[PDB]
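Below is one structure; the comments refer to it alone.
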Amino acid sequence: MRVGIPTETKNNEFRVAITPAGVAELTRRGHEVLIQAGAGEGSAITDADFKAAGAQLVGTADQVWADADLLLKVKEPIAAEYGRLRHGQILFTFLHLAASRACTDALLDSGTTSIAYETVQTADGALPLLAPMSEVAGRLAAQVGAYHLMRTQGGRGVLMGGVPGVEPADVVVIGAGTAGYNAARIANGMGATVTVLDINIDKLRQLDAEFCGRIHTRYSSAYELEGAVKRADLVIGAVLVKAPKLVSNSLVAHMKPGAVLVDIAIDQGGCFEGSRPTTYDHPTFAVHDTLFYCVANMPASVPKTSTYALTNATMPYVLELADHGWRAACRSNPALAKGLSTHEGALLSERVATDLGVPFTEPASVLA
Amino acid sequence: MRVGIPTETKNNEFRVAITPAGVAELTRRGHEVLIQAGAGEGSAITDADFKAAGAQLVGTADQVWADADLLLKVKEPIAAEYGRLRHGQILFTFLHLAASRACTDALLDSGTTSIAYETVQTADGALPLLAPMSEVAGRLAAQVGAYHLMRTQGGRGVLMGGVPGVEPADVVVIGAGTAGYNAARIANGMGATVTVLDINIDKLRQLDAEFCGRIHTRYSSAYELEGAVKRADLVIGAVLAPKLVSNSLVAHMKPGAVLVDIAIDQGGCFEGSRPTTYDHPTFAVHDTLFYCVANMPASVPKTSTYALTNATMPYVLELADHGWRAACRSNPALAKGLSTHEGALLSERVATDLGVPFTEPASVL
Amino acid sequence: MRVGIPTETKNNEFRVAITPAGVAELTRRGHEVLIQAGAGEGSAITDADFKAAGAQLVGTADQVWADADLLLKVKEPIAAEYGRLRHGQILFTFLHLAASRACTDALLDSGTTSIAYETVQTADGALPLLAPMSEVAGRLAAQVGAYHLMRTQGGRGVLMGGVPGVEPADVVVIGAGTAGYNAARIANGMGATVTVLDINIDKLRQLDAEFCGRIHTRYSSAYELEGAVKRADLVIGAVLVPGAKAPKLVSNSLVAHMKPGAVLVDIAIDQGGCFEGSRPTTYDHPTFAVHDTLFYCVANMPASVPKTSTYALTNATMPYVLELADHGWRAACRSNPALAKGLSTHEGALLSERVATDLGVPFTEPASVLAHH
Amino acid sequence: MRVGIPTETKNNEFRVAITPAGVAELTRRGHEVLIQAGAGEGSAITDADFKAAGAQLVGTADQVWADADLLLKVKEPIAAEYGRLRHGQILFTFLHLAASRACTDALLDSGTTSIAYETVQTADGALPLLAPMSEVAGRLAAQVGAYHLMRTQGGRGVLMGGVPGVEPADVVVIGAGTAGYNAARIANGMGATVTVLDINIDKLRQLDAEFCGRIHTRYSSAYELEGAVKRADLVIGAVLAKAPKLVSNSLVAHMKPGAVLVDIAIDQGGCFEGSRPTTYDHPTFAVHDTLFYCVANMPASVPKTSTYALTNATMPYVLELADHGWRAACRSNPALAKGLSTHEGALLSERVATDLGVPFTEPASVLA
Amino acid sequence: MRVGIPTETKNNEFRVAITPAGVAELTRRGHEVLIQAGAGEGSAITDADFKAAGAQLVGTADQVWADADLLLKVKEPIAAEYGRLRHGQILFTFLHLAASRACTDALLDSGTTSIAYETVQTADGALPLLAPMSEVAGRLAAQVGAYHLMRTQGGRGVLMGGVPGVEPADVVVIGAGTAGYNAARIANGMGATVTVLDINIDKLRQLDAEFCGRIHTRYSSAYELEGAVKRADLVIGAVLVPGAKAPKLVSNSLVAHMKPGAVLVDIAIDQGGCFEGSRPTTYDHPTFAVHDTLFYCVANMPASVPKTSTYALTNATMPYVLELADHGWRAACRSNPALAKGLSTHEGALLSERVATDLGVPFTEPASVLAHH
Ligand SMILES: NC(=O)c1ccc[n+]([C@@H]2O[C@H](COP(=O)([O-])OP(=O)(O)OC[C@H]3O[C@@H](n4cnc5c(N)ncnc54)[C@H](O)[C@@H]3O)[C@@H](O)[C@H]2O)c1
Ligand SMILES: NC(=O)c1ccc[n+]([C@@H]2O[C@H](COP(=O)([O-])OP(=O)(O)OC[C@H]3O[C@@H](n4cnc5c(N)ncnc54)[C@H](O)[C@@H]3O)[C@@H](O)[C@H]2O)c1
Ligand SMILES: [Mg+2]
Ligand SMILES: [Mg+2]
Ligand SMILES: [Mg+2]
């Protein structure tokens with residue numbers, strides 16, 4: 001079949017839904033790959049690189065959408081693309097349908113078959129396509145937080161690791177899941193004193209074992225959180241579940257002046273009461289005497305790393321969908337089936353259907 | 001004696017030349033400490049912190065300068081401050097006289113006694129008061145490198161440590177001195193693959209032992225240096241300056257690669273370096289991003305103030321207890337910082353860089 | 001029952017399939033242990049050692065095979081042993097059937113019941129009897145690869161760890177399971193720059209955590225594999241699909257692009273090799289040239305460290321040996337799904353699906369020979 | 001020559017001034033080694049071990065002192081041994097003569113030639129025979145600190161390393177010399193959060209590099225020291241001339257109830273205002289709501305370790321005294337010569353001479 | 001001046017005493033560089049590479065030696081080269097004179113001026129030109145020890161690192177200087193249990209700090225050394241007294257009490273060997289039996305990794321080469337006391353005190369040869 005990857009069109013979205021490794025593998029299996037000219041430029045993949053791997057490069061967005069049987073993207077389609085959606089095409093991308101009725105309705109009205117990266121889920125409950133984006137966000141949180149700690153950025157003016165004889169930044173990571181663990185490991189590699197809070201004591205055991213106690217772990221109670229947050233130079237909100245609000249504005253009021261709060265959970269409401277999504281040009285805002293950083297889609301800022309991280313994870317699903325079509329691919333792999341979102345006007349996600357007050361169609365009935 | 005610390009007035013300078021630790025020790029010893037109100041605020045030290053330690057908080061800069069026998073600062077006096085300079089006061093601060101005849105003329109015309117932090121020098125040749133600033137600047141170079149590597153900052157789009165299955169940033173540190181060692185260490189801690197270039201094999205050998213081979217060391221031939229730089233996502237120039245990275249070497253670098261010049265305070269070690277500000281920290285050179293902001297340590301004044309004043313403390317105490325002449329006689333390292341006294345220039349290097357007469361430090365001791 | 005252990009006969013095979021502690025235990029449970037005289041000498045276990053444990057020592061290999069109900073070995077039967085294979089005997093050893101149409105034929109034609117160590121597989125997917133041998137083979141691969149990088153061995157002439165100011169060897173390990181992890185670990189301990197590829201990203205996460213990113217990890221696509229192999233001084237092939245012949249991942253064409261004097265150690269040679277140019281070699285003559293590189297393809301690597309590997313192996317196999325001796329193959333396999341996955345041949349039936357389909361031989365369901373009545 | 005080693009006779013001194021290794025090296029060079037029957041049994045050295053190495057075992061202390069040309073000891077001669085001192089013998093042991101007029105006078109009255117372990121000193125200023133004992137004391141201080149932190153010993157009841165989710169002990173080490181570095185190292189290996197205070201920034205740089213930021217370092221000032229001590233569960237005093245009083249009883253008053261303070265400097269006055277030397281059986285006492293541990297001669301607690309650490313250090317010096325006699329050995333080795341204390345009624349240490357108000361005889365005048 | 005670099009002639013010696021960038025630097029300074037055709041081939045430096053850099057390629061060894069004012073070599077001249085030694089030439093190379101009366105006599109009888117790399121010595125006592133080779137040899141000692149511990153090499157058959165549940169190899173390193181530290185470090189990286197002995201307790205403290213006690217340290221006395229060696233699978237001899245013949249610390253009767261199949265690598269063989277039974281072996285025939293033990297005694301170990309060792313060496317030597325070329329030996333030694341410490345022979349005088357003491361030969365004070373007029 002024909003696999004199409006258009007240029008991402010969201011403001012500041014520089015990732016692309018495939019790399020040449022991926023193109024080469026599809027091509028080797030007798031799939032034709034159609035890529036819009038310039039699609040990989042944000043990720044430092046040239047048209048030449050993609051063509052060498054086997055792709056046909058196409059001038060236009062609508063030719064890619066009109067000719068592909070499988071359409072790969074990174075983000076959900078936006079308004080300018082709604083008219084490009086079609087019956088008989090499989091769309092595989094991050095969808096976040098609960099967050100957009102316009103998107104969901106555009107997909108339902110088009111008749112298209114869509115599968116969401118973020119709800120693909122293995123039997124142990126893990127989200128293997130979301131996982132690499134959580135790793136990158138976690139790692140970025142630490143770097144971005146160190147930088148905004150600079151006084152020239154409105155921060156308290158504290159270097160992460162201090163220097164001999166001088167106190168390091170005190171870093172608090174809320175959440176020991178994927179993002180959280182990654183934020184802590186990098187803030188620790190920068191010499192900061194890192195404390196991670198979680199109510200999952202097994203996750204705290206893993207940290208304790210992996211850094212041999214260097215990363216502090218505390219059982220997360222409201223009481224312990226308040227105390228840790230009042231002492232912090234840097235707070236990283238890394239709770240994945242809507243995200244609960246663990247840091248009240250009352251609490252922020254008692255923080256050290258110039259403390260930085262980095263909200264990774266922003267892609268689901270934020271885990272700070274005061275969080276509201278930001279953009280790259282205006283990344284941070286003040287709450288009380290404190291600095292909030294809440295940019296949406298953090299991994300888009302490092303496209304060369306994120307493109308590879310995302311697509312290395314999606315590749316085996318991409319291959320199964322190309323080889324076997326959506327129905328058979330979903331029937332063979334219940335993890336892939338958990339991502340099924342729409343098909344010929346049916347909404348196949350019970351979570352989205354109940355959030356939106358839309359009829360739910362059971363996935364099982366469409367796979368027969 | 002009275003020790004006086006005014007607020008720093010240079011644009012974007014937020015450090016302060018003493019902490020509460022230093023005031024308590026001066027006070028313990030019977031000296032009076034006078035500090036301009038608000039002086040510690042850029043460094044997150046409040047007036048109340050200073051007062052609890054023993055300081056007297058005075059309302060104006062003019063009063064601090066008038067009444068101090070020993071005047072501690074971070075940066076050289078600027079034009080607005082020239083009228084405050086006075087005979088019979090010891091000024092102790094970073095001066096960099098060879099970079100400013102105006103400042104030199106001001107100190108000479110004032111008759112003041114001054115000692116430069118940066119030329120205080122121990123017998124092994126080390127500069128103990130610059131050292132903490134090089135430590136800070138090396139660590140920052142890693143953090144700031146990492147941030148401008150983001151595509152949104154106009155860098156290539158590479159995360160320092162990558163993630164499992166994905167290539168980390170390739171980081172090259174040129175120079176294995178204090179700053180370089182510190183840049184290498186932070187960048188390695190962030191997960192980047194780090195290569196240090198230097199022609200002192202002994203320093204390479206200490207980096208190899210310290211990190212068990214994890215930080216790569218290459219002896220700095222022209223072939224090694226060019227190959228390393230062309231493969232790099234991030235270059236930290238840390239040679240304390242000669243121009244090691246030519247503009248045409250930069251032409252062959254990966255698009256969107258970041259070059260951070262720590263040497264910028266001494267001309268920079270990249271051909272294309274010119275000094276840059278916090279508001280506009282980077283500029284393009286070919287398809288590459290140069291970061292050359294001056295006084296990097298000023299960015300983290302809570303850290304830098306303590307790093308610096310921990311280093312100056314023993315000298316401050318000796319100046320306070322014994323006065324500049326007795327302290328300088330007892331400690332030749334401190335004497336190496338002598339700059340002016342009662343109209344006379346005491347530095348041969350500054351005198352010859354400015355083509356001005358020079359009084360041998362030994363004259364006055 | 002009578003359990004028998006013959007002397008290993010494979011080239012330079014110094015391992016044995018039981019130790020004195022094993023014989024004492026079998027003996028204590030009232031079994032007769034028969035051992036071919038000399039069998040343990042390669043592992044420094046003397047006949048007196050084995051006899052004091054409760055074993056009857058036997059002059060001939062033929063007698064051990066004829067008298068044993070359960071026959072324990074380390075390696076697969078070789079050509080000179082095909083005539084010793086018996087109907088109604090249990091053979092418990094490393095088989096690697098997918099790699100040998102001829103060995104499979106002899107087992108099938110003999111009517112024997114065979115269970116392979118390397119397909120014994122627990123619920124979590126782990127291969128507990130292969131594991132210790134993959135640990136040894138992977139550690140060996142790094143030292144053997146380092147040794148062959150020496151110019152005096154025909155290799156490139158590069159030191160594993162370099163020295164200060166001078167680059168280390170670039171080591172590419174394909175596979176991040178037991179063998180690859182151990183190869184990567186030892187190579188990294190010797191100072192090399194180690195990159196590990198796998199298609200299982202969780203294995204790459206584990207390595208990334210264990211060495212805090214010091215050992216590099218790359219998702220294994222053909223595109224990424226070739227780039228890495230072209231840059232490598234030493235390549236270690238360590239991939240597995242359990243019971244299946246190795247996929248050919250490194251083409252002779254790719255090897256033609258490698259640095260002269262590069263070394264390729266194919267640990268997966270026991271399952272047929274994961275390099276196109278791999279063919280089984282021997283401790284006596286372990287290497288051969290392909291294009292301007294040197295291949296190392298020894299299919300019994302742990303044989304050269306028998307004081308380590310005899311014990312590592314028997315620590316793992318002995319609990320399964322005991323179940324087989326006490327209860328017989330069928331009952332033991334019924335009680336333990338993990339042992340059952342090892343089932344390979346019975347009375348001319350091939351019980352392994354991957355082997356069957358890799359060899360183009362008809363397959364018989366294992367459940368059909370274990371079904372209750 | 002004849003080298004004699006008697007049994008240590010001070011209360012609770014279980015160390016011995018030679019090991020089998022040392023005996024074998026002396027014996028191989030043609031020296032005769034005479035050892036009091038039972039001398040190494042505190043250090044787990046049987047008479048058989050010494051005998052096998054070439055020693056001659058003798059029944060009585062009297063015989064060892066009478067026949068030895070070089071007498072090796074661990075501690076200074078006590079009152080009962082004063083009559084065993086003699087003209088023409090070399091005595092080589094820890095002397096601390098300034099702390100004892102009775103010992104000093106005994107050495108002088110007897111005419112013996114004595115050399116003090118603790119004043120042997122290389123040209124970088126290091127004290128190589130004292131160094132091993134500081135290493136031991138420092139490491140022990142971490143272990144005894146841990147033990148007396150148990151509530152059952154009167155301490156606050158805090159485990160060094162905590163456990164996942166739970167806060168570790170906060171340990172403050174005052175001084176980054178040999179003892180302090182060693183205490184910081186063990187206390188950190190036990191999982192504690194360790195802060196080291198020193199005014200030597202290059203010693204702090206070394207800690208920062210050796211443990212990669214894990215052991216915190218703070219520039220030492222009374223102000224920093226007060227703050228650190230007020231947060232500590234355990235304070236180790238490791239300042240190495242008499243030791244300065246760095247922790248006042250007033251500061252102790254503001255400490256956490258049940259905090260433990262271990263004074264390694266006790267063998268030169270202690271560095272806590274409240275310190276006074278203790279013994280193994282009554283090792284601790286209360287100051288305000290705090291527990292002080294002040295046992296003199298901590299390395300005696302682990303004679304197997306300490307015997308070997310010490311005699312490894314002294315061995316090259318012993319070999320030279322034996323091969324060459326005291327005069328030639330001292331002329332050739334200025335480090336050994338610095339240990340020179342007495343000879344034929346002359347007092348050869350200027351510090352001891354001025355401290356006791358005795359005539360000072362120049363070591364050079366005797367070395368000619 | 002004419003600086004000449006002949007091809008190395010020692011067994012399996014693949015290093016060369018200069019690289020193309022060394023040649024360009026001399027040629028830039030106005031010196032003529034003569035290189036024996038083929039001299040760089042073992043280090044993959046072609047005649048063309050050298051010619052490109054500015055060298056004159058000459059066909060015979062004899063012409064290089066006859067024409068060169070400064071003669072750069074890696075190893076000491078051997079018997080076939082003794083006739084090439086010249087009065088009025090400076091020879092700069094590894095000499096190891098305390099270990100060869102024959103080589104010393106040849107240098108003395110020829111009247112040549114020789115400077116040893118291994119006795120050039122900075123005021124801190126470091127030997128900056130030996131160091132890189134010691135790093136290479138120490139790292140190699142670990143990998144060749146591990147190799148010969150294999151049963152297929154006549155070794156004991158123990159894996160360096162063991163595997164979980166099974167004990168690793170027991171490695172003793174004698175000497176905690178450059179080579180000892182590097183061998184301990186690589187052995188430890190392979191998973192071995194490593195014990196290092198030295199009489200310098202400060203070198204033990206460095207090892208203790210660096211590996212937080214993981215590498216064991218023991219003060220070196222005869223008694224400790226014989227306990228440690230009796231328990232060893234592998235012993236690495238790495239002691240030095242600068243310019244002196246190595247002490248024999250490991251007696252043949254001690255070797256008699258070692259484990260059967262133990263491996264002893266004498267890195268110090270270049271200065272005579274620190275084992276009683278040691279004698280120079282070759283990369284062709286590196287081992288021989290002492291009692292039930294295998295001795296390894298290669299005196300040019302870094303020759304096998306020339307891509308690493310040629311650059312490591314020349315990185316260190318080249319600054320001294322430049323000063324010798326520019327100013328002649330006498331002026332250069334006068335300006336640089338470190339280089340002066342290397343001075344070994346001049347016009348029939350032996351300038352090295354330790355060598356003179358060790359060979360029982362008259363010593364001439366080097367300051368006499370450097371005196372002003
Ligand atoms: N030669 C010998 O003496 C000897 C001894 C022991 C083991 N071995 C062999 O070593 C091999 C490895 O064994 P193991 O115990 O490490 O297995 P393992 O299952 O633990 O790991 C094998 C890994 O290979 C990976 N893999 C499979 N296909 C891949 C591909 N196409 N690209 C990249 N990675 C891929 C898997 O994801 C898995 O992680 C086996 O063949 C085993 O029999 C040989
Ligand atoms: N075989 C080769 O190819 C080759 C190559 C390079 C170096 N080397 C040799 O390796 C040897 C060691 O060199 P290095 O650079 O490590 O030297 P080094 O000086 O750095 O270290 C030598 C160490 O040996 C210790 N030592 C001396 N006498 C001792 C004794 N009696 N007992 C225990 N320890 C003792 C010293 O205290 C010192 O720490 C030298 O002979 C050198 O020439 C050999
Ligand atoms: Mg398929
Ligand atoms: Mg002597
Ligand atoms: Mg010159």
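Easy rule for this one: first residue shown is 1, then count along the chain.
Method on record in the header is X-ray crystallography, 2.0 Å.
Placement of Cβ uses the backbone N, Cα and C atoms for every residue, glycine included.
For E:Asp270 (mutagenesis position), other Cβ atoms within 10 Å of its Cβ number 26. The feature active site, proton donor/acceptor is assigned by Swiss-Prot to E:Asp270 (among others).
The substrate binding site annotation in Swiss-Prot covers E:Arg15, E:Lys75. According to its DSSP assignment, E:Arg15 (substrate binding site) is coil. The Cβ of E:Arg15 (substrate binding site) lies under 8 Å from the Cβ of E:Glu8, E:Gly42, E:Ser43, E:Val74, E:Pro302, E:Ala303, E:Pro306, E:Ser309, E:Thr310, E:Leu313, each of these being in the same chain and 6 or more residues away along the sequence.
Spatially close to E:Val239 (NAD(+) binding site) yet at least six residues away along the chain are E:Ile174, E:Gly175, E:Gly177, E:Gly180, E:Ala246, E:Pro247, E:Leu249, E:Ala268, E:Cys274, judged by Cβ distances under 8 angstroms. The NAD(+) binding site annotation in Swiss-Prot covers E:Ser134, E:178-179, E:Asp198, E:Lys203, E:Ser220, E:239-240, E:267-270, E:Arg279, E:298-301, and the record cites experimental evidence as its basis.
The local packing around E:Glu323 (Mg(2+) binding site), expressed as other Cβ atoms within 10 Å of its Cβ over all shown chains, amounts to 17. Residues or ranges marked as Mg(2+) binding site by Swiss-Prot on the basis of experimental evidence: E:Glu323, E:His327.
Sequence-distant neighbours of E:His96 (mutagenesis position) (same chain, 6+ residues apart, CB-CB distance under 8 A): E:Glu76, E:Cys103, E:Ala116, E:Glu118, E:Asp270, E:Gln271, E:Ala299. What Swiss-Prot notes for the published mutagenesis of E:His96 to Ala is this: Completely inactive mutant.
What Swiss-Prot notes for the published mutagenesis of E:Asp270 to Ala is this: Completely inactive mutant.
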Including all protein chains displayed, how many Cβ atoms other than that of E:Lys75 (substrate binding site) lie within 10 Å of its Cβ?
21
Does E:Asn300 (NAD(+) binding site) have same-chain partners at least 6 apart in sequence with Cβ under 8 Å from its own Cβ, and which are they?
E:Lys10, E:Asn11, E:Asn12, E:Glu13, E:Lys75, E:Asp270, E:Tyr283
When DSSP states are folded down to helix, strand and coil, where does E:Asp198 (NAD(+) binding site) land?
strand
Tertiary neighbours of E:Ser134 (NAD(+) binding site) (same chain, Cβ under 8 Å, six or more apart):
E:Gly177, E:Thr178, E:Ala179, E:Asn182, E:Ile267
About how far apart, in whole Å, are the alpha carbons (Cα) of E:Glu323 (Mg(2+) binding site) and E:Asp198 (NAD(+) binding site)?
35
Give the subset of the recorded positions E:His96, E:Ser134, E:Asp198 lying near ligand 2, defined as CB under 6 A from any of its atoms.
E:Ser134, E:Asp198
Within the chain of E:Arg279 (NAD(+) binding site), which residues six or more apart in sequence place their C-beta under 8 angstroms from its C-beta?
E:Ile269, E:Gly273, E:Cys297
At the Cα level, what's the spacing in Å between E:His327 (Mg(2+) binding site) and E:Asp198 (NAD(+) binding site), rounded?
40
Tell me which residues of the chain lie with their Cβ under 8 angstroms from that of E:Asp198 (NAD(+) binding site), as long as they are six or more apart in sequence?
E:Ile174, E:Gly175, E:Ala176, E:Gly177, E:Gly180, E:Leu204, E:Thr217, E:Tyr219, E:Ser220
Other CB atoms within 10 A, centred on E:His327 (Mg(2+) binding site):
15
Report the recorded positions (E:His96, E:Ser134, E:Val239, E:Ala268) that meet this criterion: Cβ distance to the nearest atom of ligand 4 under 6 Å. Use sequence order and write none if nothing qualifies.
none
Can you tell me how many other Cβ atoms are located within 10 Å of the Cβ belonging to E:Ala268 (NAD(+) binding site)?
30
